[PDB]
Amino acid sequence: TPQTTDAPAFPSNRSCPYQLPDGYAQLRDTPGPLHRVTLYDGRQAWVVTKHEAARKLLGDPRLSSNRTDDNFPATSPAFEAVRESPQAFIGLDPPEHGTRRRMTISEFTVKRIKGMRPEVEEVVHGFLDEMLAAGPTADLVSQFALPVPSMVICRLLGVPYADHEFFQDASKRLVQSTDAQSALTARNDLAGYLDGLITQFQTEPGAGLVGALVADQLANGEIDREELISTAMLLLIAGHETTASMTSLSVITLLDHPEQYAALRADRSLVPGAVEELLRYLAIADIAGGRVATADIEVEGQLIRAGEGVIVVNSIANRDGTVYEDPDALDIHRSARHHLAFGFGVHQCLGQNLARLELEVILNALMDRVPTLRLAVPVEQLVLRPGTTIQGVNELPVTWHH
Ligand code: HEM
Ligand SMILES: Clc1ccc(CO[C@H](Cn2ccnc2)c2ccc(Cl)cc2Cl)c(Cl)c1
């Protein structure tokens, strides 16, 4: 009759945009690096819930990133579209992972990201121009948080922004669908589009990273055509959805901590540190922590057995009080160094410094151009995405001094 379990259902949903779900707070407080959970289909898996243990297991080659493994810890039926072959390098292990990742790294270097700053500022202020010209109220998501990173990543990739309604919609359907059929359709829509773009570039060599992969690696048989599609799709979707969620959740969080938001406005040298703290605190991508053991792993007396699924839950690890004193306190002045919002090791987020640039430019622009920005509804009225996808809000009504 008692319902207590030692393998609670995973994932949990946030009720507050920037707070751990109650069940995650429970996992955070329970000693030990690992904890059993039950996934949507009844299967048991391990979650990693402490900070150094998370780094250790992210660096352990025995925890494979191969999503096509039958034992990979899928958290929803929609996962079967990500289990579609071929995998982009996020789903590959060394040595294949490295050969594919190095086809893309040149677009994400510190020198390239620095070169992008004028363009990102132009895009950010252009969409602010438009949203502010029309006056309040507005949905910050559709009008600003999503189009800005979309326009930026399209230029990076060589994908025509003219088609943005098409791939923004497909991107949403892929990331947010709860059934395999809906996800597979969205994936097929994007794949067919990207396959046509490849053919166009074979006719007329094109700009951007897709153009470069077509002209070089594909022409040399060094990447499969369908790998190129998967790779472009990874970057296109991650380029859209991640940054947009950080923007909306950071605005919500900062407006709920007005003393720190005011301190940030008063001293813009605090923005880089504030971005690190917001990344640590909001940790929007637990959905990207899944691994499968290819061999037994001993972890501080607990045994992960070959064939078991393991989810490195970076949001919980980022609230490890042995690393971040008073971990559930937002503190833009703390050292948020070593946070795991981008992962750790060979798969650490390729876009991390583009994301850091965009959030810095965005926060500075909002504080510059809309210092009176405020939510047009109460926080409790917003609808948070579930834990089976990237954290965030699908709409964010805002107003300001016209
Ligand atoms: C705040 C925004 C973002 C967050 C929190 C985030 C989070 C993450 C995390 C946790 C991983 C590790 C996945 C794993 O270990 O399996 C990852 C990988 C990756 N992210 Fe992001 N990401 C963000 C933005 C972006 C953007 C803008 C891009 C644009 C291309 C991007 C592209 C990638 C890629 C390509 C990988 C795979 C890297 C590899 O496997 O070597 N991410 N991201
Ligand atoms: Cl078929 C297919 C192929 C690629 C993706 C995108 O891959 C990124 C991984 N990522 C996260 C942060 N940086 C990179 C992701 C995975 C899951 C979700 Cl819910 C949201 C995102 Cl943005 C998706 Cl969604 C579906």
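The count begins at 1 with the first shown residue.
Every residue, even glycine, has its Cβ placed from backbone N, Cα and C.
Per Swiss-Prot, these features apply:
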type	residues	note
BINDING	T75, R187, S230, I287	calciol binding site
BINDING	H97, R101, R291, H347, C349	heme binding site
MUTAGEN	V82 to A (Swiss-Prot position 88)	Decrease of the hydroxylase activity for both 25-hydroxyivitamin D3 and 1-alpha-hydroxyvitamin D3
MUTAGEN	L174 to A (Swiss-Prot position 180)	Decrease of the hydroxylase activity for both 25-hydroxyvitamin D3 and 1-alpha-hydroxyvitamin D3
MUTAGEN	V175 to A (Swiss-Prot position 181)	Decrease of the hydroxylase activity for both 25-hydroxyvitamin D3 and 1-alpha-hydroxyvitamin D3
MUTAGEN	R187 to A, Q or K (Swiss-Prot position 193)	Decrease of the hydroxylase activity
MUTAGEN	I287 to A (Swiss-Prot position 293)	Slight increase of the hydroxylase activity
Under DSSP, is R291 (heme binding site) helix, strand or coil?
strand
Integer Cα-Cα distance in angstrom, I287 (mutagenesis position) to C349 (heme binding site):
13
For the recorded positions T75, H97, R101, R187, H347, which sit with their CB under 6 angstroms from an atom of ligand 2?
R187
Between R187 (mutagenesis position) and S230 (calciol binding site), the C-alpha gap once rounded to whole angstrom:
9
For ligand 1, list the recorded positions among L174, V175, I287, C349 whose CB atom is within a distance below 6 Å of it, in sequence order.
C349
Position of peak Cβ density within 10 Å, selected from the recorded positions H97, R101, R187, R291, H347:
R291
What does DSSP say about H347 (heme binding site): helix, strand or coil?
coil
Out of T75, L174, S230, the recorded positions in the record, which is closest to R291 (heme binding site) when you go by Cα distance?
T75
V175 (mutagenesis position), number of other Cβ atoms within 10 Å:
22
Could you round the CA separation between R101 (heme binding site) and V175 (mutagenesis position) to a whole angstrom and send it over?
22
Separation of alpha carbons, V82 (mutagenesis position) and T75 (calciol binding site) (Å):
12
For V82 (mutagenesis position), just give me the three-state DSSP call.
coil
